[PDB]
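Notes follow once the structure below has been shown.
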Amino acid sequence: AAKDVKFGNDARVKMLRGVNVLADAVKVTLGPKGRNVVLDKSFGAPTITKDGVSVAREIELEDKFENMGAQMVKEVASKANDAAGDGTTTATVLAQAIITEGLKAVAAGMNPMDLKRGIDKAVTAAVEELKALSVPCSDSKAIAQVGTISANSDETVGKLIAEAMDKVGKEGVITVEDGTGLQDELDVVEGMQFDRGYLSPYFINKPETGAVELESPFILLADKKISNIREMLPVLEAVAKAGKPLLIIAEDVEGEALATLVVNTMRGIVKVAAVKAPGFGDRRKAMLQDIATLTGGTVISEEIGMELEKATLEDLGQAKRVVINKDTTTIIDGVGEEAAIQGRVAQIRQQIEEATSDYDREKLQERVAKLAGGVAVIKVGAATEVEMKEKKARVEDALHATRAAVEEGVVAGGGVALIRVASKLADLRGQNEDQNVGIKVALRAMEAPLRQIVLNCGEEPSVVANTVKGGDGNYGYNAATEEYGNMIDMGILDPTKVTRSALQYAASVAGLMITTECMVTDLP
Amino acid sequence: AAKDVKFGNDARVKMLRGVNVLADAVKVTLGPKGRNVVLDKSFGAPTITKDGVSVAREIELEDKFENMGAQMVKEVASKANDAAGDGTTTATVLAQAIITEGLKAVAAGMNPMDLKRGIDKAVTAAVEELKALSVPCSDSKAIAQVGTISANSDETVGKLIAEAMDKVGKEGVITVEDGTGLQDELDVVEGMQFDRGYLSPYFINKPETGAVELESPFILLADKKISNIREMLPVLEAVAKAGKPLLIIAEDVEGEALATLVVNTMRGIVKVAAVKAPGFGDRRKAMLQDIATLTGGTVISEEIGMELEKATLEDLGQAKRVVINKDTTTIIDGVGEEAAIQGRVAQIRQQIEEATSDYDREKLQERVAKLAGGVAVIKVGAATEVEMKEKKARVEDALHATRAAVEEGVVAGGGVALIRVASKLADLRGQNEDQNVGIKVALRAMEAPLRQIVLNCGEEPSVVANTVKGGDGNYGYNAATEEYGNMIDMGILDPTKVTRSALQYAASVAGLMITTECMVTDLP
Amino acid sequence: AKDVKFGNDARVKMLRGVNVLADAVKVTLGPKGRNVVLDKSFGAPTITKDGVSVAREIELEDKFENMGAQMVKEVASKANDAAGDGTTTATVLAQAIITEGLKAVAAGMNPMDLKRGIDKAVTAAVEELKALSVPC
């Protein structure tokens, strides 16, 4: 539709207002004295947040040329959350600083393209330096500290996440749920578990608890739905002669087969459990084949012509114990080989090297949870539902942030390591003065995380900067107790991944934005 | 619907503001210190760009007489991209300059329509001198230099495109797309790869990679959906009597055919595989004949009644290896009779040369890359999505400009060769003085590219223009390092294809526009 | 009964005010230079080529742009009120140092270290203008 168009001043001044209006709304949450933001929603009622990406995602403005600034910095705020959960405010703080301090250089008249080349050379150096400084985390105390830092001084949530990690290990899986009590809970399962259970309740043999018990059973697995007992009888008569209970994981069970299996249990002939296969789409076939290699069984797949009408006792899997309700099943210790189970984990772990989506990185980790270091779940504990919202953020995005710490490592916190790598790059040269100033725009923002924590405290940012830059090593200032010392032993370390990624996304959005000489939009 | 109307003065005054609102925006990105434009969007991330055709394509006004002016310069910007790729800003800069210098003649009192009759003869002269001067761009440093310049002074993109041309050849295929790196990656392909993955996962003989492997197979080529093994059995028995693996490349393979092929594999009888129509529609039949020439095969089709029931090992194609994954099939050399391959590959080069659209140019150029030449793909290295978008854009059209610089050649750049043809045509004359002023409209515009580069560079346009006119030939001003020398040595080359196109479309739009004595359009 | 304005909006008004006066004073400079006319409405307009004329007789209507014009009513006049000549020259130099210094103050440099840099340059330039002088 019909446009307005704005150049130079009228571009960069509107852009600067829009960037600062968005950034100011995000800035107010950072550190131990960092505060909260309220977001209204016409779909029901408001929600309180402490995260910058929640705030940034909601904004859109009346003035088109300022809306442009907000809609650009919305991308760096998402790129932090989409990479690591946390670091969203930090990335926005760095972005607004590299934008403002680069616009200062562009308006002083340094070449916008050599300013970008100088920012880029500083980003490369700072990324390699943050790798070189990346601790070497391994003790569960450092894990609990990065958990309590992200959960915002929460001893309990940091201890809960870190003890889940200490228990399930480097390649178990921890998940999270909208909770059921007025208190939090970690649940952990020392067995295989999945999205389905019984097709008839009359087989509950403990009315006291509601469970169906299968003591050291056989397990039969089929990709087809079963409708005639004709399809089972060859295995059935052999399993009766073998003297053991049986689980049938078909895709589905119906017809006369369901009733006749239920009657063979009801009248005391043989204990037979019918279940539907867990999940939907070929994720169902994948979990059926996971159970097969865990238990020592065949998968009878009708889609490749496999007659259930000739399956044997050799085609059965076995286990130490199985326990069933209507909608879930738990299996304890399947009879399949250690080398076959770890080879099963290796096949899933190979796909984790090429799992190019979020739902892939879910449905592949689902399958290592069931086999390797185990399955665990955090129930979000809260009294109010505005508290269920914020506590769930401080357990979802904080689990994603502690995972992000575990992969790349950690550095000396409150931004102090970012100031230390900035001090090492004080002597970093470009090719010309415009690139020297460009390097000295990117490095200029590396005090901003510390300065914005000290501003959230209500205290003087450039004072703490000029003490921190006098002292050496891990020397910094504790924003929660108001003393100077080693940041690590004062409790404070930042994850490498959130720091390093926030710096890149900030400098990327800034170095592509400060070069703006014209801005175009449809009429108001 | 009712009109507004404007004449002569009042027409041309509004039309000129329209021409400026387009072309003075498009101006702000040009040269080695060239800046950025941003395009506002409420739907998500705003579009940062450097490209004059994307900046032009947006522009639109509610003052319809300024809209008409802007839309005419939008056409020359489109014609630059749609017929040459790069030079979009250069065409737009030349358009407003030839418009300005032509309006300056119309308002001084020259015969308005004989200005086009003189401009067109000056276009002939300028196009023919640019052909007479056209280097012969072809060495890897010259290729890397035109890629460096088109990518906006990015030696990495220039080197990367040259390092792909180094494997695929002059007329081979290289594309670029969405990646996951913090640094770029090149994949390269010889033989043939095509869209269609494996039809069963129980064929994956490397759990470590996800790949299916066929060592020297026979290959059947079948234009009908094979639901039944019935039609295969005589050919299957002939291939069993040779002890080699099989692949069916068909319309489709399904039903009891797919099941029995997968079972004969899974039980350990013989590796016998199948895949469906590559691409979509009858691209089936078309590329199945290219596969037939590559493999040494006969194509069987049911639409013309071909009995598969009698085909032999001589009617089959063969390969050294075939490898299949989750999306694609790669033939690691089909056998194929070279005396037919070269004739068919030359006949595809014929079908490329006479191609009738961009979608034709695609589906024909693929067919030399997927045979004798090479295919290649750049997986984009970029942190943010604004960076993914800009990096893909700069690589996409530098990949266009590199070929454009080989096919029609190059001249000494930054407009310096354009200034050299301006000095060559001082004594050029037509049938009268109006045509002589007309010829001189085109020549007067030839300082504009240089002047707008030097203005983007923040230096004095009129000074560099008059010093460059004091020297001769390829001597010019390096607007990146800020100094005078040989433009060829410093990599500053204007591609003949983009220069020749920019001059033609600018002169054509201007020569039809400056004659405007009335304008008609609907009420706002 | 004051209006009052700070920062951004004040500096933007001050600049336009300086320009409205000094860009008129610019139209006359040199032998190929043009002329201006000014209404002494008590009897009739006066014709001129000079900066002290075009400064003294002008007074605007936006009060904040008028403040800019009134401040340069010293800098354009202090020429003819002490040195005789140089009215337009002083005005041309004044609007240039104002424009480029306000450009630096908008970019975000310290206004008083900008002054200390101007003053260091002026201190040298006053000696250099004697070093490049020959007597009359």
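By Swiss-Prot numbering, chain B shows 2-525, in order.
Cβ from N, Cα, C; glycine included.
According to Swiss-Prot, the feature ATP binding site maps to B:30-33, B:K51, B:87-91, B:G415, B:479-481, B:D495, an assignment based on experimental evidence. According to Swiss-Prot, the mutagenesis experiment B:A2 to S carries the annotation: Complex stability is significantly decreased; when associated with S-76, same residues as in M.tuberculosis. Looking at Swiss-Prot, you'll find the mutagenesis B:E76 to S noted as follows: Complex stability is significantly decreased; when associated with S-2, same residues as in M.tuberculosis. Listed in Swiss-Prot is the mutagenesis experiment B:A109 to C, annotated as follows: Forms inter-ring disulfide bonds. Prevents ring separation and leads to the formation of high amounts of symmetric GroEL:GroES2 complexes. Annotation of the published mutagenesis B:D398 to A in Swiss-Prot: Can bind ATP with normal affinity, but is defective in ATPase activity. Binds non-native rhodanese, but cannot release the protein; the original residue is retained in the structure shown. B:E461 to K appears in Swiss-Prot as a mutagenesis experiment; the accompanying note says: Temperature-sensitive lethal mutant. At nonpermissive temperature, the rate of general translation is reduced and a defined group of cytoplasmic proteins are translated but fail to reach native form.
B:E76 (mutagenesis position) and B:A480 (ATP binding site) are 29 Å apart (CA-CA, integer value). Of the listed binding-site residues, namely B:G32, B:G88, B:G415, the sparsest CB environment within 10 A is found at B:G32. Comparing C-alpha positions, B:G32 (ATP binding site) sits nearest to B:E461 among the mutagenesis positions B:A2, B:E76, B:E461. When the neighbouring Cβ atoms lying within 10 Å are counted for each of the binding-site residues (B:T30, B:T90), the highest count belongs to B:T90. Proximity of B:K51 (ATP binding site) to non-local residues of its own chain (separation of 6 or more, Cβ distance below 8 Å) is seen for B:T30, B:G35, B:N37, B:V38, B:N153, B:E391, B:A394, B:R395, given in sequence order.
Within the set of recorded positions (B:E76, B:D398, B:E461, B:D495), the lowest number of other Cβ atoms found within 10 Å of a Cβ is recorded at B:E461.
Within the set of recorded positions (B:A2, B:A109, B:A480), the lowest number of other Cβ atoms found within 10 Å of a Cβ is recorded at B:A2. B:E76 (mutagenesis position) and B:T90 (ATP binding site) are 12 Å apart (CA-CA, integer value). Distance noted between the C-alpha atoms of B:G415 (ATP binding site) and B:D398 (mutagenesis position) is 18 Å. Secondary structure at B:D495 (ATP binding site), taken from DSSP and collapsed to helix, strand or coil, is strand. Among the mutagenesis positions listed here, namely B:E76, B:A109, B:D398, B:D398 has its C-alpha nearest to that of B:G88 (ATP binding site). Annotated pair B:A109 (mutagenesis position) and B:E76 (mutagenesis position), C-alpha to C-alpha distance, rounded: 27 Å. Residue pair B:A2 (mutagenesis position) / B:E76 (mutagenesis position) shows a Cα separation of 26 Å. B:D398 (mutagenesis position) falls within a helix when secondary structure is assigned with DSSP. The DSSP secondary structure for B:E76 (mutagenesis position) is helix.
When the Cα atoms are compared, B:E461 (mutagenesis position) and B:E76 (mutagenesis position) turn out to be 31 Å apart.
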